[PDB]
Amino acid sequence: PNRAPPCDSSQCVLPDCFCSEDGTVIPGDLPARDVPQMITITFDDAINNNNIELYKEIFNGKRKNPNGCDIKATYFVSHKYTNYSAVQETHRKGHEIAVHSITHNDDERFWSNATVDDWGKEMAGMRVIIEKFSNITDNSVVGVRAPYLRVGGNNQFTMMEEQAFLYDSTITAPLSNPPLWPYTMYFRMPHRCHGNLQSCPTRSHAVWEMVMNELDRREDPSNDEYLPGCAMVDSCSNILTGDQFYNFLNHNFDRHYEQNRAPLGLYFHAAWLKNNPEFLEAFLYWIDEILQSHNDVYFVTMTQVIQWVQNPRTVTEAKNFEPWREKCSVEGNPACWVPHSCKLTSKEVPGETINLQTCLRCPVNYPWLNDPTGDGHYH
Ligand SMILES: *[C@@H]1O[C@H](CO)[C@@H](O[C@@H]2O[C@H](CO)[C@@H](O)[C@H](O)[C@H]2NC(C)=O)[C@H](O)[C@H]1NC(C)=O
Ligand SMILES: *[C@@H]1O[C@H](CO)[C@@H](O)[C@H](O)[C@H]1NC(C)=O
Ligand SMILES: [Zn+2]
């Protein structure tokens, strides 16, 4: 069929398209020593009072990138139990909001075999929920990450192109040295389809892939002992102490910083940090140590990585790069002082009553797959 061809650097030109033969080449062929080391901290799943205080402790308005702006993270938000006033405030503070589906269906075979329409209802539907109940009007909800990192073959990416999503961050790249830069899906993936029973795209799709490089979990990377990598931090099951986590962060930082400076992805679940105080303590110690010692390291959103790829800036130029200064150091007031607490039901979620907090008036129905606005209208 129309299998995407291997990367052709002649018809894949910035800013629409970026590829290299193995995914390790730096955009714009900048020297590695002049490339800012980007770090994309991300958090999956619901934003609510289970984790709102954790995010305040991390993103305290005192941790700043070398451009003077607050460090920024990306939230892949799933619908159930999410507080949309909190999503709105997180966005107001300059963090990126992306979608992680409505249902977070735990049947992994559903995702790997879902139709284009199924992917659309889950992901475009979740975008509708966020844009409405968090009142986000600037079309900045543009990223997708699938539950359980289940890639949806071509169907997922056909959906994302039809729905005008900017990027996916579901595809894992096996532990590699050097690690991989993001790539667009117009051309063949520069690495194997990785993971149990994974179905990866094969055709050309006008979608960016914020590829998830596995991290090296080896406690002593000096051997030649071989261990599978890990993409989600909490899937690195040998990390048991704060000291191990601290060394793990340094080792994988160095892997990126000392090679091709590919963006380093630190992909979290809030609960993993919250339930393990020594991990949170080690993480913050590490962040603060990296920020003080590096004038060339930026904690940025996923969209901000793509913006750099589209217009590569050296470390010196990065200080005044305007996309990285959007919502530089937001203070101000929340969109509403006391959000509505909506107790909602829906025949799509039979039995449950789910509280949804929003600055908007409560909808008549609990939003779900077949009614993402919660308006209860007939179709
Ligand atoms: C939902 O999230 C919002 C936003 O963080 C929380 O809103 C706070 O609500 C209290 C009410 O006691 C107000 O005093 C604050 O001004 C609000 N904060 C902001 C930043 O607007 C709300 O408490 C959350 N509710 C639940 C149930 O999770
Ligand atoms: C969304 O935010 C704008 C900007 O503050 C505000 O004027 C508008 O009323 C909000 N929309 C809704 C439906 O609350
Ligand atoms: Zn999830």
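The first residue you see is number 1, and the count goes up from there.
If you check the header, you will see the structure was determined by X-ray crystallography, 2.0 Å.
Here the Cβ of each residue, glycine as well, is placed from N, Cα and C on the backbone.
Residues near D45 (Zn(2+) binding site) in space but far in sequence (CB under 8 A, at least 6 apart, same chain), listed by position: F76, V77, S78, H100, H104, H269, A270. Annotated Zn(2+) binding site per Swiss-Prot: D45, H100, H104, in sequence order.
For the mutagenesis result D44 to S (Swiss-Prot position 205), the note given in Swiss-Prot is Abolishes catalytic activity. Mapped onto three states, the DSSP output places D44 (mutagenesis position) in strand. Around the Cβ of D44 (mutagenesis position), 21 further Cβ atoms fall within 10 Å across all displayed protein chains.
A count of other CB atoms within 10 A of each Cβ picks out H100 as the most crowded of the binding-site residues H100, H104. Annotated Zn(2+) site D45, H100, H104; additional same-chain residues within 8 Å of its Cβ mean position, judged by their own Cβ, are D44, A46, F76, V77, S78, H79, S101, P147.
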